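Undergrad: Okay, handing you the structure first.
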Protein chains: 2
Amino acid sequence: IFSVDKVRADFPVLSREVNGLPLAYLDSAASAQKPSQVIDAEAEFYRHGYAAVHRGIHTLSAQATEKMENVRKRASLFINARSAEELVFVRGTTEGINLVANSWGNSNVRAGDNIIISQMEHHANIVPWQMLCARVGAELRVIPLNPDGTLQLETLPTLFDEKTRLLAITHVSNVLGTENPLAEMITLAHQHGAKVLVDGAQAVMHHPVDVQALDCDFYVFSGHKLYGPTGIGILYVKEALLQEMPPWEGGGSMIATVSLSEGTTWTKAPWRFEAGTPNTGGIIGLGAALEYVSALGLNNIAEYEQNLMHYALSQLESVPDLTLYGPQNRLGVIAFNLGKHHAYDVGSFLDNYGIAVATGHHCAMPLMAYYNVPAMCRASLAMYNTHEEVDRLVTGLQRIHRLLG
Amino acid sequence: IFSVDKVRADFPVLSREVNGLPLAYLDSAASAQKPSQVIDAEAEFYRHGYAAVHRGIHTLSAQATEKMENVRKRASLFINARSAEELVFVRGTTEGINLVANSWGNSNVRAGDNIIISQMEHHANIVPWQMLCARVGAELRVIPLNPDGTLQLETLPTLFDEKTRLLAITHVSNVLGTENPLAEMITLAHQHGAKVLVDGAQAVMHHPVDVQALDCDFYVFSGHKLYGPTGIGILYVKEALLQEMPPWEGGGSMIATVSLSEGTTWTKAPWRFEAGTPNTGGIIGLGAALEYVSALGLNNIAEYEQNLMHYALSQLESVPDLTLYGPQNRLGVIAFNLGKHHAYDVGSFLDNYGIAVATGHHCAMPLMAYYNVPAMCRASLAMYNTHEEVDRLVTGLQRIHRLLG
Ligand SMILES: [Cl-]
Ligand SMILES: [Cl-]
């Protein structure tokens, strides 16, 4: 079983006070807090083992290089990639999507082709493909939404055709909490010889993830939402695709040879896509993050979070004029608006109670447009959140409605 | 005055033992050690103040956003940029050069144009321009070297012409320690209407740097060589150039509006070049790094390092068959080879004494080719290094020559 009290004891931020009152951090979907196991792992690496990696033969450099590639191996096992050489270190989901869109997109998407995204995508999974479609002269098609925050799956027959090069789709919606039927969609996209990039930024922290079972071609997530440091993320690519992709960033540690008269040659995959000094501090911290999350066990986290989510949805039923967005089985987040009050105002009042929720468009303006609102509130319910905090959210919304209605 | 003993007391790694023996870290040019002021600043941010930045109205998010943009202001003052809005956060020198090469290069370098780099450049300042010249059909010209590791400045008349769009030049050579006459070269390049990108990865830690006085158009350096965290760096661009450059990475926090039917619009400069979640942990640590280096005072560091360098060059005179590369007034590093022994072997013996030096090509293969060697040894002498450690280097080379000659 899961003991949220013991978990919270690992997170020094959770003892913080905001505005005189004790913090209720309900915004892990924007970024997650970090346990001192993660913070100290990075700190102790800087304190005792720091060196440049890959180049260099001295001891610290060799031991730091070992640490880095061990984290690549642990990450590849976390998402059940066949090989650690299928994982590329990136700054996060957004750089990972940009890397695919340039390295792979530019050499596999011709004028007259089409790419499919969905109306619920984060901006990280829209703007790169808009840029690619503009560069090559292709069309960006959109899987539309149902009122309940699920995909209109019946539109796929009209979006997919022989010219469909790529489907880029989210695993879990950072706003609605919808989880998309990735296995079956990837089957369909593969029947047309299309690849699938999966945005898994909001999945990898809520339940186990198996990229061999999904058969996705690319998968991306971010360290800082997995209870880890900022400035680090993972891009997974099928070995056969990755070996064919050209470099994106150029510089040191991705060349084989540099000549000013006979040109330059690239090293083999993963390392060909990693230019300059890696974020070694971030990688070490991400590795601790994977160790920490695996020790609690994702299936235990999934259960605790599923029960907290149920408790919340049940309690919110007693908030007047509350509008929820998204499906009943949402993961991680609750998207809502309070009567006719603007979300910015509702969020301000909740922050005044010391409750941190997200407000605005959540880098998903097309989703806001579909629901014909400018903004929503989003509350995250993560493995370190409590029924007590759910109650403070509910009371607070009640008080806001009384005060402002 | 400078007190290297008190400085070293800030650096927990310097107490490390390697191979049973006490560490002599002579490889800060590859990456620098970090003081606990830097390590703890990042750690305390994760521990007490962590949130997502820019989006969000709650307290932690607003205070984290303040911290981030204050570091942008402190960085802009460190290099004497006119405006903090002229600085872009990047992963380091290599991403910063790639950003200019794509965002600015692709829209200002046409087929038939030429770009000038130098033979002493790091790979970060070669491979991006080779990629750009291949994309657009331009020519990469090279300022050649003199035997002493300085530029053959008399070749500039034949390299510069009306078609010269850009000079990309290093401030200090990561290998030879040469410092290039940037002020005068930028004058010349500006007379032809060419812009200058300066690679300052090896300058900003050795003496003050003033981008208004240099009149450079772009400048780049890396956090981890400035006694700071990995995964963070600064790209400086003149306000007028930066406002004209198009985005590079696309995603959240660089849009103004995202529409799936009317396209997307970009936000204003700096922020248009920063997609997704920033490396907030890195930025906080870089900010502490700038605070720490400014407290010692760059001119004090420059003096201590200049005297240590003189002491070393003087002592190395008593090493038989030692070949040095580079000018007499080198900054930061000493590049050498021991008799006919391969640098990898010499570095292995020094690491066995617990002395960490760099060996190989130092991501500067064209420089190795000019000196008709495959590799060199490089020893860094930074503000926390001692005359005692110089002696261990000298003794060690002597012992290596006796043993292996
Ligand atoms: Cl290299
Ligand atoms: Cl956005």
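Using Swiss-Prot numbers, chain A covers 2-406, in order.
According to its header, this structure was worked out by X-ray crystallography, 2.7 Å.
Placement of Cβ uses the backbone N, Cα and C atoms for every residue, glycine included.
According to Swiss-Prot, the active site, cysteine persulfide intermediate annotation covers A:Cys364. Listed in Swiss-Prot as a mutagenesis experiment, A:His55 to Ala is described as follows: No effect. The annotation that Swiss-Prot gives for the mutagenesis experiment A:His123 to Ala reads: Loss of function; possibly due to destabilization of PLP in the active site. A mutagenesis experiment is reported in Swiss-Prot for this position, A:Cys364 to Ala, and the note states: Abolishes activity towards L-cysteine but not towards selenocysteine. Under mutagenesis, Swiss-Prot gives A:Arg379 to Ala with this note: Loss of function.
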Undergrad: Taking just the CA atoms, what is the gap between A:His123 (mutagenesis position) and A:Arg379 (mutagenesis position) in Å?
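TA: Distance (Cα to Cα, whole Å): 14 Å.
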Undergrad: What is the interatomic distance between the Cα atoms of A:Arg379 (mutagenesis position) and A:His55 (mutagenesis position), given in whole Å?
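TA: That comes out at 42 Å between the alpha carbons.
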Undergrad: For the mutagenesis positions listed here (A:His123, A:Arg379), tell me which residue's CB has the most neighbouring CB atoms inside 10 Å.
TA: A:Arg379
Undergrad: Using a 10 Å cut-off on CB atoms, tell me which of the mutagenesis positions A:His55, A:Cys364 is the least crowded.
TA: A:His55
Undergrad: Measuring Cβ to any atom of ligand 2 with a strict under-6 Å cutoff, which of the mutagenesis positions A:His55, A:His123, A:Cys364, A:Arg379 qualify?
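TA: Passing the 6 Å Cβ check against ligand 2: A:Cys364.
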Undergrad: Which ones, of the mutagenesis positions A:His55, A:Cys364, A:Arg379, are Cβ-proximal to chain B (under 8 Å)?
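TA: Sorted by position along the sequence, the hits are A:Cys364.
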Undergrad: Compute the C-alpha separation of A:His55 (mutagenesis position) from A:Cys364 (mutagenesis position), stating it in Å without decimals.
TA: 36
Undergrad: When DSSP states are folded down to helix, strand and coil, where does A:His123 (mutagenesis position) land?
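TA: Where A:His123 (mutagenesis position) sits, the three-state DSSP reduction gives coil.
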